[PDB]
2 protein chains.
Amino acid sequence: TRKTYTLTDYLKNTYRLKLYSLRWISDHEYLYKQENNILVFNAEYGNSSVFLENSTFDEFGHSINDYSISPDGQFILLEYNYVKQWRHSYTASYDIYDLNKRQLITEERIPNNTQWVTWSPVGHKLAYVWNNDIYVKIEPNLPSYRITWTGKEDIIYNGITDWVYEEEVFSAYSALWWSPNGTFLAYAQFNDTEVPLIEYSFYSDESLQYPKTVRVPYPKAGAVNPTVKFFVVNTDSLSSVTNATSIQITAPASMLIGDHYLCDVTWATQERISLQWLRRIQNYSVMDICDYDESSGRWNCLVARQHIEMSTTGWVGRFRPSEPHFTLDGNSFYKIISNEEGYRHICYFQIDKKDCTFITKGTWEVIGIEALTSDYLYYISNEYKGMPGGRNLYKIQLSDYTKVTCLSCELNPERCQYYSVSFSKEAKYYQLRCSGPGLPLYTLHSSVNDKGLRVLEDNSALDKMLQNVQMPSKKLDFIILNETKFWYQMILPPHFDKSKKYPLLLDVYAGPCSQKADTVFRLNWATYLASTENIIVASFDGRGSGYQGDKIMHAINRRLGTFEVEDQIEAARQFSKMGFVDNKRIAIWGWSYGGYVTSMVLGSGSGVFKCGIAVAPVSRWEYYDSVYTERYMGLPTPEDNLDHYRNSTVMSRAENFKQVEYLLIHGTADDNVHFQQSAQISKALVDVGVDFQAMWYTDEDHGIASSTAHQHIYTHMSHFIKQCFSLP
Amino acid sequence: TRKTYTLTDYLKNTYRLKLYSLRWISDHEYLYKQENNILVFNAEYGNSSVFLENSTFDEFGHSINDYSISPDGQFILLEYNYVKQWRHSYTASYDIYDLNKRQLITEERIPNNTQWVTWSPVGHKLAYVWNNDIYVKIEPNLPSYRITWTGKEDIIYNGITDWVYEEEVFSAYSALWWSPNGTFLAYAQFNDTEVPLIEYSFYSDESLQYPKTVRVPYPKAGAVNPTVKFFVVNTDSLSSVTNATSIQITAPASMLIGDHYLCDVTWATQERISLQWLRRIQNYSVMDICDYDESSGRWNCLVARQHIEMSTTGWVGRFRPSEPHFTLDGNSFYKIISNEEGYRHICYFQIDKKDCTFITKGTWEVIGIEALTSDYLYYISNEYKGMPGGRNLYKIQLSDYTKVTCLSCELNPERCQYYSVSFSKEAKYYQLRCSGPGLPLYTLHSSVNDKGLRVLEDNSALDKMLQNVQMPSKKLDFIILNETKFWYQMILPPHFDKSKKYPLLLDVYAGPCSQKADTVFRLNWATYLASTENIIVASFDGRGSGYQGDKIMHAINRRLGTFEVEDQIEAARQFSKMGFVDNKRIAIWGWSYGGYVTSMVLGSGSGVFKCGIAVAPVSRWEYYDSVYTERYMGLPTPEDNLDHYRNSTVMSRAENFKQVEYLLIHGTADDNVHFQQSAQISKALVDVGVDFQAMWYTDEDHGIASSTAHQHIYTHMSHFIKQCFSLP
Ligand SMILES: CN(C)C(=O)[C@@H]([C@H]1CC[C@H](c2ccc3ncnn3c2)CC1)[C@H](N)C(=O)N1CCC(F)(F)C1
Ligand SMILES: CN(C)C(=O)[C@@H]([C@H]1CC[C@H](c2ccc3ncnn3c2)CC1)[C@H](N)C(=O)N1CCC(F)(F)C1
Ligand SMILES: *[C@@H]1O[C@H](CO)[C@@H](O[C@@H]2O[C@H](CO)[C@@H](O)[C@H](O)[C@H]2NC(C)=O)[C@H](O)[C@H]1NC(C)=O
Ligand SMILES: *[C@@H]1O[C@H](CO)[C@@H](O[C@@H]2O[C@H](CO)[C@@H](O)[C@H](O)[C@H]2NC(C)=O)[C@H](O)[C@H]1NC(C)=O
Ligand SMILES: *[C@@H]1O[C@H](CO)[C@@H](O[C@@H]2O[C@H](CO)[C@@H](O)[C@H](O)[C@H]2NC(C)=O)[C@H](O)[C@H]1NC(C)=O
Ligand SMILES: *[C@@H]1O[C@H](CO)[C@@H](O[C@@H]2O[C@H](CO)[C@@H](O)[C@H](O)[C@H]2NC(C)=O)[C@H](O)[C@H]1NC(C)=O
Ligand SMILES: *[C@@H]1O[C@H](CO)[C@@H](O[C@@H]2O[C@H](CO)[C@@H](O)[C@H](O)[C@H]2NC(C)=O)[C@H](O)[C@H]1NC(C)=O
Ligand SMILES: *[C@@H]1O[C@H](CO)[C@@H](O[C@H]2O[C@H](CO)[C@@H](O)[C@H](O)[C@H]2NC(C)=O)[C@H](O)[C@H]1NC(C)=O
Ligand SMILES: *[C@@H]1O[C@H](CO)[C@@H](O[C@H]2O[C@H](CO)[C@@H](O)[C@H](O)[C@H]2NC(C)=O)[C@H](O)[C@H]1NC(C)=O
Ligand SMILES: *[C@H]1O[C@H](CO)[C@@H](O[C@@H]2O[C@H](CO)[C@@H](O)[C@H](O)[C@H]2NC(C)=O)[C@H](O)[C@H]1NC(C)=O
Ligand SMILES: *[C@H]1O[C@H](CO)[C@@H](O[C@@H]2O[C@H](CO)[C@@H](O)[C@H](O)[C@H]2NC(C)=O)[C@H](O)[C@H]1NC(C)=O
Ligand SMILES: *[C@@H]1O[C@H](CO)[C@@H](O)[C@H](O)[C@H]1NC(C)=O
Ligand SMILES: *[C@@H]1O[C@H](CO)[C@@H](O)[C@H](O)[C@H]1NC(C)=O
Ligand SMILES: *[C@@H]1O[C@H](CO)[C@@H](O)[C@H](O)[C@H]1NC(C)=O
Ligand SMILES: *[C@@H]1O[C@H](CO)[C@@H](O)[C@H](O)[C@H]1NC(C)=O
Ligand SMILES: *[C@@H]1O[C@H](CO)[C@@H](O)[C@H](O)[C@H]1NC(C)=O
Ligand SMILES: *[C@@H]1O[C@H](CO)[C@@H](O)[C@H](O)[C@H]1NC(C)=O
Ligand code: NA
């Protein structure tokens, strides 16, 4: 008699997952917003105090988007007038409220339309970027010092990233890096002078008579890339009478010989900074370690302290060279790198030694290094039970690498197989965040003896609500292909009956280093399709997928649109051979990279799929950006890899769409995968006389996430899938 | 069983309609293309000779797109490298062939990318526009003389129209007018300096990496319009002076007080030119008649020869003030104008007398004046049988207006009721073109005795083919609403049975002065729908439609989106009451103004229609151009008609679309009705949570006429209609 999880439940968020987002402010306490109030918690005992009244700003007059308390707890930055730009970038207005004198600062306030702002790591200095230039405020109420004067819209970027560096390299708008104690402020400068612009229309509200043309410096594959320079400035010796002097750190000669990128910046100590550079041909990167010289006031990077990282099977790193984790004295560091077997493990480096030593090993991979103390290094890996889609927290004794302890594996194995972690300032405490297969579970622990102090949030409220719903189940397993196992997951309908034939929807992404088969608990479209429509929603990680070593991940190097596409068909083929699958009703769908694979599959002539949906897909690699595309495809020149760039397009397979039902969807204001990609797909289908379904979303970008568009797309796709499967 | 007229028959054009396109080159000879070669026929006897052998240019090195013989027959203009622009404009290359010498001229050649070229009306002078400047060639092989130096891409246009003048005013790209014997060359100059630009992307072939942004000076309703100036240069003086003076003829004071347009240029004699001007508020126009002053070399327009033409019920003219037809001596002229009853009839004017004399009258209208001789005036009207949808040729004796003979009415009344005509150079002969209700019939006649000389093309071949096909029948009739007749037509399925209930498709356009109910024979989408799908396709001409007097035409003055929308809904009801229509299956569809009406109807909440298709619709009048929009809606300001502008949008009825099935279609490169218009409709529908069907056509314009796209859109629309009507 109980209800199912419906489309409306998914769209209106009827069943909400509770979270516990805390912010560590020291090694013993953290901030947590409750009832709109900000409380400070003592980790050891769990007791709290109110830190900021949810009414303190009742007469502020502005809607506060977010807040940020200075490291010393003396000030709070109030963010408002938020205006989103790309994936991470946005502008906003700011105000600083003095917590000591319980007063709002009105003198020398941060400008409106500020592009980025950040407190120093210690104390209360500020650094913000406005009009592409960097500014520093030693005190919240004092006048700021201008650090750069070359800032120019769409041309010169000081302290912030341009489009491609924001999206593909740093995953952030900021290009500012404070030294550990706030003395130095390092920053990058980007020059997009010769980078072509992508142009597309923006219609805006109906009142706008003429559509606006948006123009963004965006380097497509093979095009001219922005250039980059790196600087360091001493914020302790700034003058009101003299323009701040920034010291430049140039990239190594092996980098200056041609196009290159700055791919990582990590401080080692108060006077030592490391930088990793990557060549445009992303199989070779160099780390420079630089020390501040009090005599010349310059930064020297000893050649003997250089570290090269290259790859012979593919590119370097998962999406970019990994970041180094320096020890207290900065004389050595730990870094995740691909080992001789092609598995990513932690290597220990001496700053002036070429050979590093691997401290972990095995047919599994370290996902990331989470914390470092003189006795232990904490990290997350998918080692447990050999499940590449599981994640657990481990610590390894630095004095004896044979001593590895899993800290989360056995806490609750049935409910928790995928963890994330948050350590306090000195790793004295850590918060564990279990996200599956059962309902999310947040706990707090102490490092000295790894005690489980308390449960922060167990989602018992949601568990109670879900008891009255017929929820689908999840099967995570694998199939073998040529001696190699590949994992898949299936979202199975309630009361699954293996003696019946169920329609099947293959949910695919399949980009390089992707993972779609995991132990994560999710309430999404697939939950509804399985719960209400009785559709099996499956996903498969084939060649090119991540966290299983380079042999699998690099199989598609310089060859996108091949093995990862073929493997999805092979998986479907195998699923169709299963007793509970109706081989007459198998569909496939994907978004972004997933739209591309779905389209390449439907245009393969395999005959396995009856219909498919591609959302904002890539259609030909020459249309996507250089940093991501070239990493996997090299350059599109006859001397490099043009032939495959031309053989891996969706358009060339148009004719094969005659035997399938295809729905193509795309937002007109997509700054990431340009509408162009879908406009070329539709034109090729028209040119060979193939009928298909389409839907454009006016002014929506790659996320098609505005509330109304989101509901509209999923509603439209549901009708399409049900119609394809002959479902009432 | 006889096969029916299928979708493939329409898309593949299996039943080809033959025609007979001839070009008069004198008072008794015409050119005709047969077997790909150009023949010259003697009108009087029907005999001919090969004018230009099809192999004459087998090694020209290019595909000849079109040709043009100079009036004196001494040269032939060869046009190639045709590159289409808007509805009438295009660029091309040209070569000139000396017919006597049989050689292709190779010196002082017309430039590539020439915007327009035209022979002088007599002899073989040439005037062409290149890079927006006018040039004149006295002899085909000699250097040309530059006439203007102000030419400026998208800014200053000399001798050619800008976008809005091309589309809405002159229906042509050229803006130059040779005087009768070719001595003078008159021309307009348009300045779009402050006209806003419509911008949209053009994706082009898949090889183009970055989309192209098309930018066109296009004035939307209420925006800054281009300004205009008129000039006349004496070409006979070009070889005598270094820089011949272009004498300007200024607009009258009545026009200079505000924004205005040049709407007509017509030469009266070798030394008399007439021009008509129109105020931005299109209900007042002025015609100046200007004489060349041999002593000053200037042009003077005597105010006593100025003619005013204003309208109290609407705008002036059907789409623009009508053109004058001067008698040989240039002292009088005939012009079609709305009489006191609102019916358009021929008025005879003395050039220096303001009151004119109507020479025709009645409750019908004159469509156009086709020829004028010293004794007779020939015109086309819908007088016959009081059928506003019919057209016939008439002759009226200039010395006795009571003597009016219909030259086409009785030729073949059952087969022919819609005629157009083509007179020889001095009207000695005329070709009659019958286009319906039966198969087109082309005949040649002698003006001296109005006797038929012979049949040129009777379409016997097609008639034979259609014998084996179950063709639909067509009904043209009227219904009385408010004691006034409103015509409609219905394409009826074969073997129609008034005792059955047929699904009905309302084919609508309904813009001002439109006519969708007529006696023309058509082989189109509706033919297939009726013949194969047994669907009744109907059209109705309600308030706002033309050729029936101003009472009906001006009924929507300043009120677009009202009566013409309601009458369409009311027509469906009336059709329901006819008894052979299935009220559960009534659909509506239209293109352009038609897409707008369709959308307005589907959003009216009438409950009458089940589904509808809007192709390239207008969605809000402020997005359409100034000249057309303001003519019917006035200005979008609070002091004028802004409230109705804001009240007649499709977007404000979004909520009502929940009651119907909608398919929205638009070409992305539509320079006329911008994609913007459908982008706002879709957004408004997404915003209120309405599901609908959509389809964009990459790089197609308002005509979506490319071969592949054309077949694709009609195939897509057929599936939608059949599905809505539950048809196999
Ligand atoms: C899965 N996601 C969100 C991504 O791949 C995006 C990016 C997400 C951030 C990644 C990135 C960058 C640095 C870094 N350092 C550590 N992790 N890490 C991850 C790079 C790829 C990618 N730029 C994108 O939007 N695409 C659309 C077309 C496409 F499919 F083809 C790629
Ligand atoms: C029916 N047609 C083809 C037209 O109305 C078009 C034009 C065709 C030429 C006419 C024109 C101009 C001068 C003239 N002189 C004599 N006849 N004549 C006709 C004006 C209207 C109009 N500019 C158009 O494209 N619209 C799309 C949106 C819209 F529906 F709202 C109007
Ligand atoms: C942050 O670290 C810097 C660098 O070590 C410290 O600055 C040095 O301080 C010493 C002692 O006062 C001076 O002798 C040096 O000349 C300083 N060097 C530079 C480059 O400024 C700074 O004191 C530290 N700041 C904090 C807050 O601890
Ligand atoms: C059509 O045929 C007539 C004869 O039937 C041709 O007439 C010739 O006309 C020229 C003048 O142009 C005379 O000098 C000839 O003597 C006429 N010949 C005859 C036999 O009468 C006429 O040229 C033909 N026209 C075409 C285009 O072929
Ligand atoms: C086209 O129109 C523009 C006005 O919109 C003219 O430009 C002006 O020209 C004057 C005279 O030289 C200048 O002082 C102004 O600065 C110009 N205004 C603008 C907005 O540009 C232009 O001269 C006209 N061109 C022609 C050939 O008539
Ligand atoms: C031919 O005459 C026209 C008209 O005087 C010249 O055009 C003028 O050129 C001057 C200087 O180049 C400008 O300051 C004026 O604004 C122009 N007037 C017009 C109406 O365009 C043209 O330059 C002359 N050509 C030659 C070769 O002398
Ligand atoms: C075309 O018409 C023009 C204008 O009437 C003729 O040129 C005039 O010719 C007369 C002689 O008959 C002269 O007195 C005038 O000076 C000319 N006027 C101008 C403006 O040039 C021209 O001769 C006619 N062309 C032909 C071939 O008859
Ligand atoms: C949590 O509880 C402790 C007491 O158990 C609070 O007290 C500590 O800090 C106070 C002021 O900062 C001192 O008055 C106490 O002496 C000190 N306790 C000890 C044992 O030294 C602590 O402040 C509380 N934290 C919060 C956030 O409320
Ligand atoms: C940003 O890059 C540009 C171009 O790469 C630098 O300018 C150089 O390139 C120009 C081409 O547009 C040349 O014309 C210039 O001579 C050359 N140098 C200068 C000073 O323009 C530009 O300087 C860079 N800007 C910064 C702040 O580094
Ligand atoms: C950024 O913009 C805000 C909003 O305009 C500025 O705050 C004041 O806003 C009021 C109206 O809300 C205006 O009357 C004032 O002119 C604005 N300025 C001041 C000083 O009152 C704010 O000042 C701007 N910030 C900066 C750094 O210019
Ligand atoms: C990283 O990959 C690149 C690209 O495959 C290698 O560069 C060369 O690639 C070309 C084809 O573009 C081949 O002909 C060469 O054999 C490759 N090697 C060289 C030295 O040119 C590059 O070698 C790889 N780098 C590493 C360190 O393995
Ligand atoms: C803070 O404001 C919110 C407004 O939604 C209110 O619900 C909450 O109770 C307030 N906090 C306290 C402690 O009253
Ligand atoms: C700082 O540099 C900028 C830009 O070069 C200059 O305009 C300004 O006057 C300088 N100020 C001082 C104090 O040198
Ligand atoms: C092994 O399997 C892979 C796919 O997993 C296939 O591409 C390959 O051709 C097979 N053979 C060998 C020798 O690897
Ligand atoms: C004219 O050329 C065509 C080819 O397009 C050819 O078929 C025909 O024979 C030629 N004309 C004559 C009279 O032969
Ligand atoms: C037109 O362009 C072609 C190709 O660029 C060139 O060969 C030819 O000479 C040009 N003709 C003229 C008249 O400029
Ligand atoms: C012309 O139209 C305007 C706008 O409606 C109107 O105010 C004016 O009176 C009209 N003039 C005539 C003669 O009808
Ligand atoms: Na506990």
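Shown for chain A, in order and in Swiss-Prot numbering: 39-766.
Every residue, even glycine, has its Cβ placed from backbone N, Cα and C.
According to Swiss-Prot, the active site, charge relay system annotation covers A:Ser630 (among others). Secondary structure from DSSP puts A:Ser630 (active site, charge relay system) in coil.
Listed in sequence order, the residues of the same chain lying 6 or more apart from A:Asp708 (active site, charge relay system) and placing their CB within less than 8 Å of its CB are A:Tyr238, A:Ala654, A:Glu738, A:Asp739, A:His740. Look at A:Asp708 (active site, charge relay system): DSSP puts it in coil. What Swiss-Prot lists as active site, charge relay system is A:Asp708 (among others).
Annotated active site, charge relay system per Swiss-Prot: A:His740 (among others), in sequence order, evidence recorded as sequence analysis. There are 20 other CB atoms within 10 A of the CB of A:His740 (active site, charge relay system), with all protein chains counted.
Among the mutagenesis experiments that Swiss-Prot reports, A:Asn85 to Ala is described with the note: Does not inhibit dipeptidyl peptidase activity, interaction with ADA and homodimer formation. Neighbours of A:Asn85 (mutagenesis position), defined as other CB atoms within 10 A of its CB across all chains, total 9.
For the recorded site, A:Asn92 (mutagenesis position), the DSSP three-state label reads coil. The C-beta environment of A:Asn92 (mutagenesis position), restricted to residues of the same chain at least 6 apart in sequence and closer than 8 Å, consists of A:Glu73, A:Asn74, A:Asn75, A:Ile76. Here the residue is the original one, while Swiss-Prot reports the published mutagenesis A:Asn92 to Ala with the comment Does not inhibit dipeptidyl peptidase activity, interaction with ADA and homodimer formation.
Among the mutagenesis results in Swiss-Prot, A:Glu205 to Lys has the note: Inhibits dipeptidyl peptidase activity. The residue drawn here is the original one. A sphere of 10 angstroms centred on the C-beta of A:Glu205 (mutagenesis position) encloses 22 other C-beta atoms.
Looking at Swiss-Prot, the entry for mutagenesis of A:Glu206 to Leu says: Inhibits dipeptidyl peptidase activity. Shown in sequence order, A:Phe357, A:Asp663, A:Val665, A:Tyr666 are the residues of the chain, 6+ apart in sequence, with a C-beta less than 8 angstroms from the C-beta of A:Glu206 (mutagenesis position).
DSSP gives A:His750 (mutagenesis position) a helix state. One mutagenesis experiment catalogued in Swiss-Prot, A:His750 to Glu, is accompanied by this note: Inhibits strongly homodimerization, dipeptidyl peptidase activity, interaction with CARD11 and T-cell costimulation activity.
Under mutagenesis, Swiss-Prot gives A:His750 to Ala with this note: Inhibits weakly homodimerization and dipeptidyl peptidase activity. Spatially close to A:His750 (mutagenesis position) yet at least six residues away along the chain are A:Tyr735, judged by Cβ distances under 8 angstroms.
In sequence order, A:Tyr547, A:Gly549, A:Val653, A:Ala654, A:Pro655, A:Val656, A:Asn710, A:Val711, A:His740 are the residues near A:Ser630 (active site, charge relay system), counting only same-chain partners six or more apart with C-beta under 8 A. Proximity to chain B (Cβ-Cβ under 8 A) holds for A:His750 out of the recorded positions A:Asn85, A:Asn92, A:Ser630, A:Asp708, A:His740, A:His750. Annotated pair A:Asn85 (mutagenesis position) and A:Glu205 (mutagenesis position), C-alpha to C-alpha distance, rounded: 40 Å. Ligand 6 lies under 6 Å from the Cβ of none of the recorded positions A:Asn85, A:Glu206, A:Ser630, A:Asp708, A:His740.
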